[PDB]
Structure formats: structure tokens, C-alpha cells
Amino acid sequence: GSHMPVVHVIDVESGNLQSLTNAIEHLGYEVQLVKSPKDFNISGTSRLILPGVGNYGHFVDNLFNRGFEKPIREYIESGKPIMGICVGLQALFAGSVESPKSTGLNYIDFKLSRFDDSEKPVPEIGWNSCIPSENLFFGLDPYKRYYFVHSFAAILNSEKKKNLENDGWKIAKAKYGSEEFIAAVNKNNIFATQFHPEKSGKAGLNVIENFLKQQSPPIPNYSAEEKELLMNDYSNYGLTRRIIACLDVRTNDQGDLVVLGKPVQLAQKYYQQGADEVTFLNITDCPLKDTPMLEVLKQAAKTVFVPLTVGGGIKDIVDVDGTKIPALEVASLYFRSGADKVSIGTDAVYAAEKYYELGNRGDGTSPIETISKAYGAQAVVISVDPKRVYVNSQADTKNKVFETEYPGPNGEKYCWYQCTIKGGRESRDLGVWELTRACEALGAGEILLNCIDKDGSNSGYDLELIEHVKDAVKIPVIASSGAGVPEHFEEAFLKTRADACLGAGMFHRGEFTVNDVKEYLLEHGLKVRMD
Ligand code: NI
């Protein structure tokens, strides 16, 4: 209560708040959750944080309905420190095209707009950097990386930058593709970040620390050599080559969780060895509230400060007491437990099939539509399990096919990828081309592209499959299945338009660490997060 400095965090009770509070306590502070305006008073609050995720209107409505507008404004007028995160920062603007009818606190008189997806994938999911400038603040370092996950942003141009300057605002800029946007803002006692510091490893913790301590450390004296190596060259739109570490979560004979301190320690190890993200593949008469996978996330979230994804089990379920819990709420539970993204599998295929059946339209009942409308496309990833099928010509199937470089058994020069469901035990008559385009239309923000035929092989990724999917959709595509050695990552990043690469057994077996891969990619002129 007064034995350590207390930090007040406004909680609209939606999304992952585990990481932020764990980050604050890790820094030696006591967290005080404010769910109601009654939970805090101006004079007794010295450090306030406004975190937010998901749909703009969804967040701001929740915020002002609970009665936080006046309290927030009064706190700001007192001159005391406030920090906004993600939607917390966008809540400072006039509003957002994302939610046409929503109004913001309007400290910055323009609205957030969506990134241009004709030249790059949207949402932006990855590690971007702050453009070098004389007016940076709170230790933001151009040579370090921060994690961004959003579709909308305060996109800048010459006029807006000048107006902000004359307005007395200090801006930390970033660029994704050809678009320049606001990475962070600072004016008097207001500080806000578009990226998630609690998801940005050590670099992120530093930013939270500098804010809590009200300090703007000078950036390290990097050698011209180090700068040229750590600087953003705007390859891959300005995002580093994202390396994901994946692990399975099973229930053994005795009922314990295995690959509950095993899945937890391995995720910690992955994190410590440089993983940019940790994905848990959940393959498990237990009540939803007591699902052991949820404890794994919660425990992992105490020290792993990078995004966490969980696949498997995120669907409509009937609890032990017969309660009907829809996908959306099951997801909310994993999110509040430490998860940042949820991977949909089998349902994705059903949803896509229905989509085409309805004449290429969604009816809003799929887990993809519900979770994404609440948390944003960035919170939903589609796990696809496809396998190559050869045909003599586009005429042998209704699905989209492409001319392959590797002829089939009978000399077939064309093929399509047939999707499966239920852990790849059952195939459907839907190509990966159609599955991904439908899911994207339904609101998915990213594709986790597995490949049955390469899975477990350790001989590299199916390169034509990656290109086939990149031709189909505009959302980020993750290369999965086949990774064995660092060179496989190099090949995907240089020979294909893959937006990220996932590795499983190679990291689990200790053959290579994420750092080994990063060191190798780094040695080959690729940009990678190093923290
Ligand atoms: Ni105390």
C-alpha cells in the first residue's frame, strides 16, 4: 500500500493484462487495478497507465461507459504521469475509421486510419523501429525493436507532423512499407506508445521503467559498425524476420502436462534464447475455469515478455456443468490468462465452406468473425493443414490450381492443396487458396501455414506452397513445417514472401536455439530482433 511505489492500471477487463501487470511488478512496483472510477482518486495516484486492445469503439465505449472520461481528464490536468498503450494511445485522438461513430479524448485532432494493404500485409504484426531523431523520449532507441500488432494507426504526412510540432507534441515515428506513422507521443505529462512495451522483451521493459521513473536515458554510443547492423533497412516493409518457437502441450498417463512446469520452462527457455513469439499447441472432465493449459499461459506470462499464441480448444464448448460457452468467451478466457493470439483450426474450414455456401458472405456466427470483431483481426490466426494433390489440368477440379515446377507421378504439371481437419485425420474438398481467402474475408489476421508432407521432415519448407498462399491473401503468412536448420529460415526469407518462420522440434531437441538461427540470418544480411 505504501511499501513500494504503486502504479494504477485502468482495466476495462478485456484482453491480456497479465503481461503488463507482471512487467510492472517485475520492475519492483505494486500494481493497482482500476476497474471502476471508484477504484482511484486523483491526488492518490502518481502513475497511471491506460492499456487497450481490440476494436477502437469497443474499447472507448467500454471506457467512457464505466465513467472514466472525467477522471482521466482530471488526472491529466494534474500534471502527473500517464502512459497509454496501443488502443490506449489511439484513445487520445479524435477517433478512428475503425469505428466511424466513436469519439476519442481528442488531445490530437485527427483520426486513426487503416494501413494501405495494396503494398503490404495488414495488420502490421512484428518488430519495427523508431526512426532516428533528436526529439526521442523515455529511452526509445532506434537501434532496438518493439512489437507492433495493429491494422489502424496515426498515419503521418508533412502537414500533420508540423501541426503536432507547433502544437508542442514530441513524436516518435516509424515506417511500415511506404507509410510513416506514430510509434509514440509525448507532450508534458502525456506519454503513449502504439507498440506493446510489455511484449517487447527487455527493450520494452526499459521503456516501461523509464516512464515509471520519468527519465529519458541517452541512447547507447553504438559504433558506426553496430548502427549499420542494427538499423532498419526497410526490407520486409521494415519488420525484422520473425522467428517463432512452437511447442506441444499434452496430458500424459498421470494427468500431468508434458511436451505442469515442463511447457512453462521450455517457453521460458525459448524466450531466453531469443524467440520473438512462443506458440503453444494445446493437445489436451475438467471445468473450463480449471483447464491446465490456462495455468501454463499464466505461469509463462510471469517472465516471458513476448507474444504468446495458443492453438487448440478455442471453439464453442459445453462446460462440465452443461453451460454453453461460445468460442468468443473461451478465447476471452485464454486472453485474460496470458494469451495474445488464438489459433483456429477445424472450425476455420467449416467457416470457409459456409462462407462460399452463403455466396461469399459471413453470417457473423463463426469463431473467426466473433473473436476478430471484438479483439481485432490481429488476435486471430488460422492454422491450415494442407497437402498437395496433382491433376492434369485446372479442369479436373473446381478449386484453384497453379503450375508447379515439380511434375506429379504421371507428369501432372498442376496441383492444388487440399485442406484437412481434426488434426489432419479428415480431408475436405476445399483448396488452401479458397480456405485462406474465405478466412481472411471473415476477419482472420494471420495464416499459420503448416504442410502435412513436410511436417517432421527437417528438410525445409514447401516453397511453392508459401508463394501460392501469398498469392491468395493479403494478411501475414507464417512458414511452418519442415524447418530443421538455420538455412531453411534463410531460404524462406530470401526465396519466398513468407512473413515469419516457425520452428518446433529443432528448438525442442536442442539441435539449435533461436539465437543460432538469428546469428546465421544476421550473418547473411537479414534483420532480426536481438535483445
Ligand atoms: Ni506498500
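Counting starts with 1 at the first residue shown.
Method reported for this entry: X-ray crystallography, 2.4 Å.
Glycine too: its Cβ is placed from the backbone N, Cα and C atoms.
Residues or ranges marked as domain 'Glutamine amidotransferase type-1' in Swiss-Prot: 6-221.
Secondary structure at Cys86 (active site, for GATase activity), as computed by DSSP, is strand. Sequence annotations record features per position, and here Swiss-Prot assigns active site, for GATase activity to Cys86 (among others).
Positions annotated as active site, for GATase activity by Swiss-Prot: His196 (among others). Other Cβ atoms within 10 Å of the Cβ of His196 (active site, for GATase activity) number 25 in total over all chains. The DSSP secondary structure for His196 (active site, for GATase activity) is coil.
Taking a C-beta cut-off of under 8 angstroms and a sequence separation of 6 or more, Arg242 (mutagenesis position) has the following same-chain neighbours: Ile125, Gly126, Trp127, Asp276, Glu277, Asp499, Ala500, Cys501, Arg529. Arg242 to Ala, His or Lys (Swiss-Prot position 239) appears in Swiss-Prot as a published mutagenesis result, with the remark: 1000-fold decrease in catalytic efficiency. Uncoupling of glutaminase activity from the cyclase activity.
Look at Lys341 (mutagenesis position): DSSP puts it in a strand. Its Cβ placed at the centre, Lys341 (mutagenesis position) has 27 other Cβ atoms within 10 Å. For the mutagenesis experiment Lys341 to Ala or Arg (Swiss-Prot position 360), the note given by Swiss-Prot reads: Almost no effect on activity.
According to Swiss-Prot, the feature active site maps to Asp385 (among others), an assignment based on sequence analysis. A sphere of 10 angstroms centred on the C-beta of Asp385 (active site) encloses 28 other C-beta atoms.
The Cβ of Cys86 (active site, for GATase activity) lies under 8 Å from the Cβ of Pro51, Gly52, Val53, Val149, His150, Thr193, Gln194, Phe195, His196, each on the same chain and at least six residues away in sequence.
Of the deposited chain, 19 residues are missing between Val259 and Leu260, and the straight-line Cα distance between those two residues is 10 Å. Secondary structure from DSSP puts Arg242 (mutagenesis position) in a beta strand. A separation of roughly 18 Å, to the nearest angstrom, links the Cα atoms of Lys341 (mutagenesis position) and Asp385 (active site). Secondary structure from DSSP puts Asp385 (active site) in coil.
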